[PDB]
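First up is the structure itself, then whatever we jot down about it.
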Amino acid sequence: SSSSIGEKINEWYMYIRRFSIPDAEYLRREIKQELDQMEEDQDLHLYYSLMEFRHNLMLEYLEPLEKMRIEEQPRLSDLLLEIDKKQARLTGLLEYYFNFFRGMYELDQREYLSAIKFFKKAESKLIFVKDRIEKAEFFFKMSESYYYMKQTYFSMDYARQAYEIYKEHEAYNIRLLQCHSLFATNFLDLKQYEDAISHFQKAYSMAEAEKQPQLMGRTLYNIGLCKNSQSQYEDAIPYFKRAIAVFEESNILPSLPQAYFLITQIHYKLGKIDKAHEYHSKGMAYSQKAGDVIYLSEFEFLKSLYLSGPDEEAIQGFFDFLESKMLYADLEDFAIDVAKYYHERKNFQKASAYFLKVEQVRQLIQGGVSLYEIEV
Amino acid sequence: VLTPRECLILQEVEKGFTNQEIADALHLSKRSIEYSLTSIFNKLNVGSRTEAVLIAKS
Ligand SMILES: [Mn+2]
């Protein structure tokens, strides 16, 4: 993994600063081999090249000590200061990548406080990153990360910082488009549905310019999603239909299980069961083809709920599956869907019970953190 | 403060291995063992292999 390789390069650097030769050599070797077995991103390749150079500098500064009597040798700790002093630009760049990659690794480990701390250290080193497009890429990645951590305001703020830089270049309309997608998804979490739609629409027009099938489709899907979240089911249908058409014309297999799911569910909810069934059959098949584990179970769930009675025992297995996967947001939503199914059927005892399930799920620790070395 | 792997190198030194024998035992180049010792000896503040062995043992 790109994320794990960067963290190994981090460890390599810590051994280099200590002049621990065996350790640094072992990591250097393992890292070279791992990168020889992959097409690494440009950021990772550069970080490695920098560290390779820095490792050779370590050896170069050590070399004169070989011929020195011991008392004439400087303390390694001072050698290190000299290196950092005479190679200030290298060091700063290394600090930027070290912290960025450690932050990414911590995020991956779901260590959120730790990720933020490293992301901030990285940002303070951004001055060493000259290319303003590379800066925008950092802000863009911060935006995606805080979208994931649901620090919605910070996510929008970083998207704005990225957008401002992309706006000044002409060859980056695609990234600009994705900044709009970032604004939209954030608006969506804020329930600002019209604002989200409006940005998805902008993104759409841009993706159509760039003739980008995937983005075009996703954009259309997200609009349908917004409509669906407002329970405006009829209004969502045409957008889901258009998205599917786009995905299907090109052969974007990965996107299809999803594109078929909400529209299938909608037709169940609208009581359009023959149409539901056809969407279901197709969506289920696409999921089987792509080998999509999650969507297989979710299409299965639609049957369990809308056709099978409902089948509460199968629904329960599904709920447990989602939870084991930490798909809490979907789990809440599906429990609501079950509650609402029973509600319309005037089965209020069952509805109330699933509404209770919803609250239980909202009580789970979904993104817990840990303080670093704070005494209680 | 030696890493476990640096201690390992020193342990082989105490047993009387040559640099070449340490290299082979640890799958490192001899050159790397030389660098390692220069670093290790500096850290132990000693000026010889024999004397690194003594400070090691205390
Ligand atoms: Mn490669």
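Numbering, chain A: per Swiss-Prot, residues 6-381 in sequence.
Quick reminder: no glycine exception, Cβ is built from N, Cα and C everywhere.
In sequence order, A:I10 are the residues of the chain that are 6 or more apart from A:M43 (Mn(2+) binding site) and have a CB within less than 8 Å of its CB. Under the three-state DSSP scheme, A:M43 (Mn(2+) binding site) falls in the coil class. According to Swiss-Prot, the Mn(2+) binding site annotation covers A:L40, A:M43, A:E45.
The number of other CB atoms found within 10 A of the CB of A:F24 (mutagenesis position), across every protein chain shown, is 25. In three-state terms derived from DSSP, A:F24 (mutagenesis position) belongs to neither a helical nor a strand segment and is classed as coil. For the mutagenesis result A:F24 to A, the note given in Swiss-Prot is Loss of ComA binding activity.
A:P27 to A appears in Swiss-Prot as a published mutagenesis result, with the remark: Significant decrease in ComA binding activity. Same-chain residues at least 6 positions away in sequence with a Cβ under 8 Å from that of A:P27 (mutagenesis position) are not found in this chain.
Here A:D28 (mutagenesis position) comes close to A:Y20: these same-chain residues lie at least six apart in sequence, with C-beta atoms under 8 angstroms from its C-beta. Under mutagenesis, Swiss-Prot gives A:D28 to A with this note: Loss of ComA binding activity.
In the three-state DSSP scheme, A:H50 (mutagenesis position) is classed as helix. Quoted from Swiss-Prot for the published mutagenesis A:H50 to L: Can dephosphorylate Spo0F.
DSSP assigns A:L67 (mutagenesis position) to a helix. The annotation that Swiss-Prot gives for the mutagenesis experiment A:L67 to A reads: Loss of ComA binding activity.
One entry in Swiss-Prot concerns the mutagenesis experiment A:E71 to A. Its note says: Significant decrease in ComA binding activity.
Swiss-Prot documents A:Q78 to A as a published mutagenesis change and attaches the note Significant decrease in ComA binding activity. Sequence-distant contacts (6 or more apart, same chain, Cβ under 8 Å) of A:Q78 (mutagenesis position) comprise A:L70.
For A:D194 to A, Swiss-Prot lists a mutagenesis experiment annotated as follows: Can bind ComA but is insensitive to PhrF inhibition. Long-range Cβ neighbours of A:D194 (mutagenesis position) (same chain, at least 6 residues apart, Cβ-Cβ under 8 Å): A:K155, A:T157.
When secondary structure is read from DSSP and collapsed to three states, A:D194 (mutagenesis position) falls in the helix class. Here the residue is the original one, but Swiss-Prot notes a mutagenesis experiment at this spot, A:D194 to N: Completely suppresses expression from srfA promoter and is insensitive to PhrF inhibition.
A C-beta separation below 8 Å, combined with a sequence spacing of at least six in one chain, links A:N227 (mutagenesis position) to A:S186, A:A189, A:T190, A:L193, A:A201, A:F205. For A:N227 to A, Swiss-Prot lists a mutagenesis experiment annotated as follows: Can bind ComA but is insensitive to PhrF inhibition.
Long-range C-beta contacts of A:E303 (mutagenesis position), restricted to its own chain and to partners at least six residues apart, with a cutoff below 8 Å, comprise A:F266, A:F323, A:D335, A:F339. According to Swiss-Prot, the mutagenesis experiment A:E303 to K carries the annotation: Can bind ComA. Interacts with RapF, and can also interact with PhrC.
In the three-state DSSP reading, A:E303 (mutagenesis position) counts as helix. Mutagenesis annotation in Swiss-Prot: A:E303 to A, described as Can bind ComA. Interacts with RapF, but not with PhrC; the structure shown retains the original residue.
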Which ones, of the recorded positions A:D28, A:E45, A:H50, A:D194, A:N227, A:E303, are Cβ-proximal to chain B (under 8 Å)? A:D28
Report the residues of the chain - excluding A:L40, A:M43, A:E45 - with C-beta within 8 Å of the mean position of the site's C-beta atoms, for the recorded Mn(2+) site, in sequence order. A:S7, A:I10, A:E39, A:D41, A:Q42, A:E44, A:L49, A:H50
Quick check on the recorded positions: of A:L40, A:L67, whose CB has the lowest count of neighbouring CB atoms inside 10 Å? A:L40
Given the recorded positions A:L40, A:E45, A:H50, A:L67, A:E71, which lie close to A:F24 (mutagenesis position), meaning Cα to Cα within 10 A? A:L67
With the Cβ under 6 Å from ligand 1 as the test, give me the qualifying entries from the recorded positions A:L40, A:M43, A:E45, A:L67, A:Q78, A:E303. A:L40, A:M43, A:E45
